[PDB]
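*Asks:* Got a structure for you, questions after.
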Number of protein chains: 2
Amino acid sequence: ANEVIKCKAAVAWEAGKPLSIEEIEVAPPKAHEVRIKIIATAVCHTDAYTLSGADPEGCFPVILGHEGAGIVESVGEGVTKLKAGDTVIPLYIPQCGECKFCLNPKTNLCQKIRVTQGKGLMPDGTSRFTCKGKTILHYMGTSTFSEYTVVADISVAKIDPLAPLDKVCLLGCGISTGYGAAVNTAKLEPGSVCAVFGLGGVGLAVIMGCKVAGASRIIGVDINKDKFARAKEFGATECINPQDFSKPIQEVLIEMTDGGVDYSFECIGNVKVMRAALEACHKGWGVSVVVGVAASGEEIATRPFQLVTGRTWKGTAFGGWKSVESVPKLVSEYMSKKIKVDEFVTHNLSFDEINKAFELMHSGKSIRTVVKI
Amino acid sequence: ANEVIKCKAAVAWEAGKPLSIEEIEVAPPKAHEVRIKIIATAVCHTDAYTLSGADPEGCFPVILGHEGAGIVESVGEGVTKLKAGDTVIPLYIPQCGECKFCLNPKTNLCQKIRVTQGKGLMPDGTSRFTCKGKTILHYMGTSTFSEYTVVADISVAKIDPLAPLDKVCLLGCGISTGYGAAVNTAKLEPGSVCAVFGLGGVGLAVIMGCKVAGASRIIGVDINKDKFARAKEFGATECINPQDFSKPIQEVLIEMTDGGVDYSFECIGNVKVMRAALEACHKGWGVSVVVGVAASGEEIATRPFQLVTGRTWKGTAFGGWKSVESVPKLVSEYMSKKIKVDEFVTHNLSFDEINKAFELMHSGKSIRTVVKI
Ligand SMILES: NC(=O)c1ccc[n+]([C@@H]2O[C@H](COP(=O)([O-])OP(=O)(O)OC[C@H]3O[C@@H](n4cnc5c(N)ncnc54)[C@H](O)[C@@H]3O)[C@@H](O)[C@H]2O)c1
Ligand SMILES: NC(=O)c1ccc[n+]([C@@H]2O[C@H](COP(=O)([O-])OP(=O)(O)OC[C@H]3O[C@@H](n4cnc5c(N)ncnc54)[C@H](O)[C@@H]3O)[C@@H](O)[C@H]2O)c1
Ligand SMILES: CCCCCCCCCCCC(=O)O
Ligand SMILES: CCCCCCCCCCCC(=O)O
Ligand SMILES: [K+]
Ligand SMILES: [K+]
Ligand SMILES: [Zn+2]
Ligand SMILES: [Zn+2]
Ligand SMILES: [Zn+2]
Ligand SMILES: [Zn+2]
């Protein structure tokens, strides 16, 4: 029988405060739920955004984390596709395969459990986390900052049992998104001229995707020149710092590409840079893809003339990958050396030092920090 | 030998005043130029905007008009594809077929003569119009408000001699644009749910295109309910007036379609409605195409969230048709009865009554007025 598990977890008691390593209780999985033992997890800007209290959708107390990889500890009633021991990756974008969205080839945004997930609850409307007598909320349907988490069965990707979990946990978000933005959303053709704004883990994954697709030019853009070396290693043909120019970055890109790039990607979350990314696109056929998540309230803008004269403005969520069916394949692409993963890991920490990952992220000195549970 | 031609034309001496029927001189065609005898010309809000004086690029004196059909009166040196007698349609969007744009399948925006055309001049930098001792400027590279006009040899579509010129003159603008917006820019699939904002000639052509593509639902939107009857005749499954609802129009549409439309088309030129059109699109795969030409300086806006969650913002110019090769085919589709043209004509006038065409536009009681030269 599946019992209540007593384990450690990094709890976010309140907005604006660091995470606290607490002893918590994890209820057994109910019908169509899966309990997972998290082996490794990474931290992303989104976890920090929610933690800051700036996220109008954020609620506390809560167990954050959405970039993890683990092993199935037990499954609830009705679950047959998964079993104890399976190697998996929690998914914040599920795939029920039955809804209006899963049935449509043009999207990956399953809506089956979005309502409850937004409230930090399981599909049945309750939470499996408790701590010191209080209910602790789930986050993005994953809550990877715990030794053991419980997710909806449609929020799980079964992967290659040989994949090193302290590496593939990154496919839970950043890598997959940037890579998918290039090959799924933009679908850039061989020989394309591209520009990538923001050279963090996401931008690097975009560059990686542009190289896989055979781009002829990949121009990285970042105000932090320390990001350049790794950008080139990933495939950037050149990097520029908007701070070195006196004219708008879009004019610079237009100037160095004889009209503008074929595809641009904003991987920062700056509405002003998003406009520049669109305007840096070549007249007639340029396509700009928004990947960054802007603070709530912020709006993007430009003159309709930009679209009338040929440019297209797109966006992407988790690289457009239908999660459950795609993630296993991304793991296989990693195992076969088609895509990189290890190269995104810049720092490693133990669970007790989880807050240092947030510090490294804000010091701007890391791409991705993997936390060993 | 080609001599100077004295003829009648509707001259716009200054902004904010009615066109003046004058006698003018039309120089012969220089190298790579074609002089055309205009048989019929229509009028649309773009001609009126320039005349209003609100166009930051409107210069006077000028001979307006960009919707025409006629016969080649004579050609200049080096012109061998066209000859006197050919039936043709002048094009404000040329097709040199040799520039980077004409060679790229994703666009129809030939740039070979845009600079001079924008200055109301032929490619050689001069004008062929004179009147009362004053040089008169060309307009949109067509100047169809004259018995005779001269245009670049790459601004000409050779069409079926049997086509009725007082009809196909509308294919030089509105009809082609709306139709193309649906089948070239949107490329909507059979069964698509569509919304068309603005039911003028452009919107009706979009509806016509949606029907040809096999759209399942076509919702027409306009603040003037008198535009509804004809919209339904063209294929709209229903029409709604934004004024009849207290909620923003995009909220009404989302409600009416269980999520939003698959494709929306803005055929007005109102940035606020352009935003509504985008937000009225369905999450995950919705696509909005801006067809309307907004006033200078105005800009469109929305929250990047809209793009990140699946929507796409596009625009179109002359329906994306590579002008020289497409117009003849569009004429053929009309001849074959695949598309409508005659149904767009709401009024007919003689050349001397040309100003009345503008009066009809202001009263909002016309789609297209055809002026017989
Ligand atoms: N759409 C999605 O599904 C999805 C998925 C994951 C992440 N994201 C978003 O992607 C964005 C990037 O994630 P990340 O982990 O790579 O973040 P990151 O902070 O590590 O990288 C962002 C980079 O932007 C650079 N930058 C900041 N201002 C700049 C400017 N004005 N011009 C050029 N560069 C500038 C920074 O130096 C940094 O290197 C974030 O907004 C994240 O929330 C979106
Ligand atoms: N992109 C192109 O290549 C291209 C080509 C031709 C025309 N255009 C532009 O297309 C637009 C329309 O051309 P047209 O000939 O059909 O003009 P039109 O005036 O005949 O049509 C405009 C319609 O929009 C309706 N309308 C006005 N405000 C509205 C609102 N708030 N909500 C709903 N409907 C509203 C008007 O009542 C009218 O029925 C103009 O901007 C024109 O310049 C663009
Ligand atoms: C770590 C980055 C995660 C941010 C995810 C961005 C994806 C937005 C889609 C969520 C909205 C929806 O599913 O209806
Ligand atoms: C009849 C009015 C239509 C006016 C056309 C609007 C399209 C503007 C695009 C300009 C073309 C270019 O810059 O190459
Ligand atoms: K593509
Ligand atoms: K399409
Ligand atoms: Zn992340
Ligand atoms: Zn689903
Ligand atoms: Zn017109
Ligand atoms: Zn050209």
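Chain A residue numbers are taken from Swiss-Prot; in order, the displayed residues are 2-374.
Determined by X-ray crystallography, 2.3 Å, according to the entry header.
Backbone N, Cα and C atoms are what each Cβ position is placed from, and that goes for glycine too.
For reference, Swiss-Prot lists these features for the protein:
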BINDING   A:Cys45, A:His67, A:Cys174  Zn(2+) 1 binding site
BINDING   A:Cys97, A:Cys100, A:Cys103, A:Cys111  Zn(2+) 2 binding site
MUTAGEN   A:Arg115 to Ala or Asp  Loss of FDH activity and loss of activation by fatty acids
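Give me the lay of the land around each of these features.
*Replies:* In the three-state DSSP classification, A:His67 (Zn(2+) 1 binding site) falls within coil.
DSSP gives A:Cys100 (Zn(2+) 2 binding site) a coil state; it is part of no helix or strand. There are 17 other Cβ atoms within 10 Å of the Cβ belonging to A:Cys100 (Zn(2+) 2 binding site).
Long-range neighbours of A:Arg115 (mutagenesis position) (same chain, six or more residues apart, CB within less than 8 Å of its CB): none. Under the DSSP three-state reduction, A:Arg115 (mutagenesis position) is assigned to helix.
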*Asks:* Would you identify which of the binding-site residues A:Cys45, A:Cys97, A:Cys103, A:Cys111, A:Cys174 has the most other C-beta atoms lying within 10 angstroms of its C-beta?
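*Replies:* Highest number of other Cβ atoms within 10 Å: A:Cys174.
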*Asks:* Given A:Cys100 (Zn(2+) 2 binding site) and A:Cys45 (Zn(2+) 1 binding site), what distance in Å do their CA atoms have, once rounded to a whole number?
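*Replies:* It is 29 Å, counting Cα to Cα.
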*Asks:* Other than A:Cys45, A:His67, A:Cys174 themselves, what residues in this chain have Cβ atoms within 8 Å of the centroid of the Zn(2+) 1 site's Cβ atoms?
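*Replies:* Apart from the listed residues, the neighbours are A:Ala43, A:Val44, A:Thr47, A:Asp48, A:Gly66, A:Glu68, A:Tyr93, A:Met141, A:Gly173, A:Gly175.
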*Asks:* Looking at the binding-site residues listed here (A:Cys45, A:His67, A:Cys174), whose Cα lies nearest to that of A:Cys103 (Zn(2+) 2 binding site)?
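*Replies:* Closest candidate to A:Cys103 (Zn(2+) 2 binding site), judged by Cα separation, is A:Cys174.
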*Asks:* Can you go through the recorded positions A:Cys97, A:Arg115, A:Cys174 and pick out those with a C-beta less than 6 angstroms from ligand 1?
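*Replies:* Going through A:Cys97, A:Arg115, A:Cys174 in sequence order, those close to ligand 1 turn out to be A:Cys174.
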*Asks:* Could you state the whole-number distance in Å separating the C-alpha atoms of A:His67 (Zn(2+) 1 binding site) and A:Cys111 (Zn(2+) 2 binding site)?
*Replies:* 17
